[PDB]
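Data block below; observations after.
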Amino acid sequence: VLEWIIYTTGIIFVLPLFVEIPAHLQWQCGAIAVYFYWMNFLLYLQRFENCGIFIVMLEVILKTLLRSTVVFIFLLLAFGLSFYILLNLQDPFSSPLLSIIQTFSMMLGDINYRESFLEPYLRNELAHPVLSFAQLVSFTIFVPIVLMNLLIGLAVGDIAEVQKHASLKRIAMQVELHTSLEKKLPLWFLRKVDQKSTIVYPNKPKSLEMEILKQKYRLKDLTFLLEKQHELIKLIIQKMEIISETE
Amino acid sequence: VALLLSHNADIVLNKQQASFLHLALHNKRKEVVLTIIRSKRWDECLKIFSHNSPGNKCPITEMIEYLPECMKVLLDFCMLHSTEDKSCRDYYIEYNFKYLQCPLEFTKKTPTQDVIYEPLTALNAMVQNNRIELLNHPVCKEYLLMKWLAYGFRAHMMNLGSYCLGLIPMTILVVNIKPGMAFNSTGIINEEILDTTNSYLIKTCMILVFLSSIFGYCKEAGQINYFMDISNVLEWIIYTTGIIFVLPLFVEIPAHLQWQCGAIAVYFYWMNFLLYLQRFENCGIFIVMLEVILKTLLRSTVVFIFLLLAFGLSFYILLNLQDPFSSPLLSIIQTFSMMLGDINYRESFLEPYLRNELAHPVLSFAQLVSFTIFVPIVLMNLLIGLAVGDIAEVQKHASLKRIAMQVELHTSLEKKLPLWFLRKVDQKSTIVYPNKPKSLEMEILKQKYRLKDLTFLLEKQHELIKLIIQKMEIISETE
Ligand SMILES: O=P(O)(O)O[C@H]1[C@@H](OP(=O)(O)O)[C@@H](OP(=O)(O)O)[C@@H](OP(=O)(O)O)[C@@H](OP(=O)(O)O)[C@H]1OP(=O)(O)O
Ligand SMILES: Cn1c(=O)c2c(ncn2CC(=O)Nc2nc(-c3ccc(N=[N+]=N)cc3)cs2)n(C)c1=O
Ligand SMILES: Cn1c(=O)c2c(ncn2CC(=O)Nc2nc(-c3ccc(N=[N+]=N)cc3)cs2)n(C)c1=O
Ligand SMILES: *[C@@H]1O[C@H](CO)[C@@H](O[C@@H]2O[C@H](CO)[C@@H](O)[C@H](O)[C@H]2NC(C)=O)[C@H](O)[C@H]1NC(C)=O
Ligand SMILES: *[C@@H]1O[C@H](CO)[C@@H](O)[C@H](O)[C@H]1NC(C)=O
Ligand SMILES: [Ca+2]
């Protein structure tokens, strides 16, 4: 999808090479092309080993964030549609869609307390003062504090889980890269470039489980030997001589 | 046991109504249980148990409680394949739900005098013992999916539809009329002129909100522990305010009251919608996390509301000539707003100071530093650390909790549907075409058992050796 968008818009950005075009369309396609080009460059960077674990982390966090919008987009609807009614005489809240975008922007802590709540209140320009100040407190508690801390905790967990398997995943990426490359090169070329050894001059420019497993094996061998010994002892008793100590 | 079964041995109970299978299970003898399973006569062995016994229940529940690794084999026996070729399209897997059904089926007599078995007995037994590795077995997964597609999806889409029938016309009314204007079924009163276009939609939505509020009132009076729940309070508020928002359908009302009730209704509607969403599995763990974090935050306001009092009442004295701090309550709200880092240093402290308008400069600048250290840094980092801990704790048990939610959903649904309907929609097996559209503790436990057996054998051997010494012959080596 990314590459289809890139090619379709890049072909329109430079189309006046052949056929004329309005400047507005040309630059509005350039704005999309120059953005998706550099966003798609990261998928090329994710191959190299020194900088490909960050793309894995970025993808994990982004997926986790997108799986929760199906839920936490109704908080935005609730607060935006109530702010559209309470603060309707102000320009940032003069339309349902603008009021939902302003509420999305206030999610990081940029609430505009003095400009939207205090100063209209001291001018007698709030239609519902008590409700407007109660909504401010409930919003501040619910969204910039609770929701953002929820997202931070999720990200901390995801990154810990990714770091737990960093080395193995890093090596497996390289192994898979070269394995895929081998299934497409010609035979004679692989014969030509392959080597059998290498020379290096340095001067020139999960344990506890294994232990308990081993000792389990030892214990089983011990049991086997003890049973053989018990059989031998019973044989002794049934073959011995008893004369003076008979009943 | 294999030799005694190969000959026609009887399978009876004793004085405790325990068969040999119960004795093998209570002592965790894995190999004899696997032998009983792999053999013939497994059917009668399964049927032999008896109810009315609080100690020796159905063999399946006992096997889930004591030896789950044998239940795994018993379940593996329930997946049949076709051509055994992954590529073939006629290759289909059949799942058989033979052992997950009610124990009252296995016994032929079935008196059911005082015996009442809850629905989904096997799955509830798996949940009450944290058998997560069993709940992820494909047979149990297909069992739950069959129950879902059989009646759960429908029983919950009916609930969602009944709620949206009042949720959607409310939103349609809000985003189609300008707030502050009076309106009735005839149209919008522009004060008098009367805008009459789109009156049909307005009338339809005003009727749909009224009916939903009335039916909600009736259902809630039917449910009437009640006032303790939160959903009850939310729905009472929703219905009470929604009935006032559309009241001009019958009796006139001031526009101010109408819209100030609409502002509360349209907010609590969408806030209550999340409690409906928390049922579905792909998006119900976030509501659990949200609730945990919110409870933890509310338990600390009883403490960290005195920091706000201290700082607000001192700022009310130090910066009293400025409008944001010109009253005790306004000064406490401004301090609450400054909690996220929006301090207004240049507008409240620096610029008044360079105009000689601060009454107490040194104290005013010392309070700024102590506030910045105490609240936007220490308190917020405390809250962040608490949230990180809570979310880690919730994620530790994500899969088991997710499955238990579905099991409880369907269990509750079963106790209310009619018998014949459950008979009609229930299935016994399913066919699937794929092509078509905690260990260390167990190890040390096992080796503890092995060590105890070793000790027992060694003691028997010691006794035998002492017998040898006391019976042998001694003639040439006597003293
Ligand atoms: O009689 P088996 O079914 O073959 O199993 C027992 C043993 O059973 P316990 O776990 O109850 O002690 C282990 O079986 P698993 O846990 O692996 O199922 C063991 O495993 P290891 O060999 O890994 O130690 C090995 O069984 P298996 O060979 O199938 O792994 C062993 O039987 P044997 O030592 O006679 O093979
Ligand atoms: C995939 N892999 C390795 O990466 C590897 C490796 N052994 C060592 N390295 C490290 C390495 O060659 N790193 C490199 N980084 C770039 C690079 C980085 C950023 C750029 N940004 N720009 N422009 C452009 C290029 C080029 S070579 N083995 C065995 C392997 O399999
Ligand atoms: C409770 N449960 C499952 O959920 C389940 C399941 N097996 C698969 N699922 C997933 C599922 O059906 N997900 C669904 N999601 C919606 C939905 C989501 C958001 C909405 N928002 N809006 N509007 C509205 C509807 C409908 S069905 N089993 C066995 C089960 O017991
Ligand atoms: C809806 O509101 C309008 C506006 O007040 C009502 O129309 C008025 O009705 C009275 C009584 O019949 C007349 O005296 C006014 O002249 C009407 N106003 C206009 C602008 O024509 C209407 O009756 C209300 N509808 C209902 C069902 O109550
Ligand atoms: C009718 O509404 C318009 C705006 O929608 C307003 O400018 C006008 O004053 C209203 N008419 C009357 C009589 O109030
Ligand atoms: Ca209720």
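The numbering of chain B matches Swiss-Prot: 564-754, 760-792, 798-1010, 1038-1079, in order.
Determined by electron microscopy, 2.6 Å, according to the entry header.
Using N, Cα and C of the backbone, Cβ positions are placed for all residues, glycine too.
There are 17 other Cβ atoms within 10 Å of the Cβ belonging to B:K620 (mutagenesis position). B:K620 to A appears in Swiss-Prot as a mutagenesis experiment; the accompanying note says: Important decrease in electrophile-evoked response.
All protein chains included, B:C621 (mutagenesis position) registers 23 other Cβ atoms within 10 Å of its own Cβ. Record note (Swiss-Prot), mutagenesis B:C621 to A or S: Do not exhibit detectable current upon electrophile stimulation. No change in answer to hyperoxia and diallyl disulfide. Do not exhibit detectable currents upon stimulation with agonist JT010. The unchanged residue is displayed.
Here Swiss-Prot notes a mutagenesis experiment, B:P622 to A, with the remark: Loss of activation by the scorpion wasabi receptor toxin. When Cβ atoms from all protein chains are considered, those within 10 Å of B:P622 (mutagenesis position) total 25, not counting its own.
Among the mutagenesis results in Swiss-Prot, B:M634 to L has the note: Loss of activation by the scorpion wasabi receptor toxin. The residue drawn here is the original one. Cβ contacts within 10 Å of B:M634 (mutagenesis position), excluding its own Cβ and spanning all protein chains shown: 25.
One entry in Swiss-Prot concerns the mutagenesis experiment B:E788 to S. Its note says: Lacks calcium-mediated potentiation but retains calcium-mediated desensitization. Lacks calcium-mediated potentiation and lacks calcium-mediated desensitization; when associated with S-191 and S-805. Under 8 Å, Cβ to Cβ, and six or more positions away along its own chain, B:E788 (mutagenesis position) finds B:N805, B:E808, B:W809, B:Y812.
Per Swiss-Prot, Ca(2+) binding site is recorded for B:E788, B:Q791, B:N805, B:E808. A helical conformation is recorded for B:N805 (Ca(2+) binding site) in the three-state DSSP classification.
Annotation of the mutagenesis experiment B:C856 to S in Swiss-Prot: Decrease in activation by hyperoxia and diallyl disulfide. Important decrease in activation by hyperoxia and diallyl disulfide; when associated with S-633. Residue density at B:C856 (mutagenesis position): 17 other Cβ atoms are found within 10 A of its Cβ, drawing on all protein chains shown.
For B:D915 (mutagenesis position), applying a Cβ distance below 8 Å and a minimum sequence separation of six or more within one chain yields no residues. Among the mutagenesis entries in Swiss-Prot is B:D915 to A, noted as: Abolishes zinc influx. Abolishes activation by extracellular but not by intracellular zinc.
Highlighted here would be the mutagenesis positions (B:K620, B:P622, B:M634) whose C-beta falls below 6 Å from ligand 6, but none qualifies.
In the three-state DSSP classification, B:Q791 (Ca(2+) binding site) falls within a helix.
B:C856 (mutagenesis position) sits 28 Å from B:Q791 (Ca(2+) binding site), taking the CA atoms of both as reference points. B:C621 (mutagenesis position) sits 36 Å from B:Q791 (Ca(2+) binding site), taking the C-alpha atoms as the reference points. Here the Cα atom of B:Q791 (Ca(2+) binding site) is found 36 Å from that of B:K620 (mutagenesis position). Using a cut-off of under 8 A between C-beta atoms, the recorded positions B:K620, B:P622, B:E788, B:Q791, B:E808, B:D915 that neighbour chain A are B:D915.
The least crowded of the binding-site residues B:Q791, B:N805, judged by other CB atoms within 10 A of its own CB, is B:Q791.
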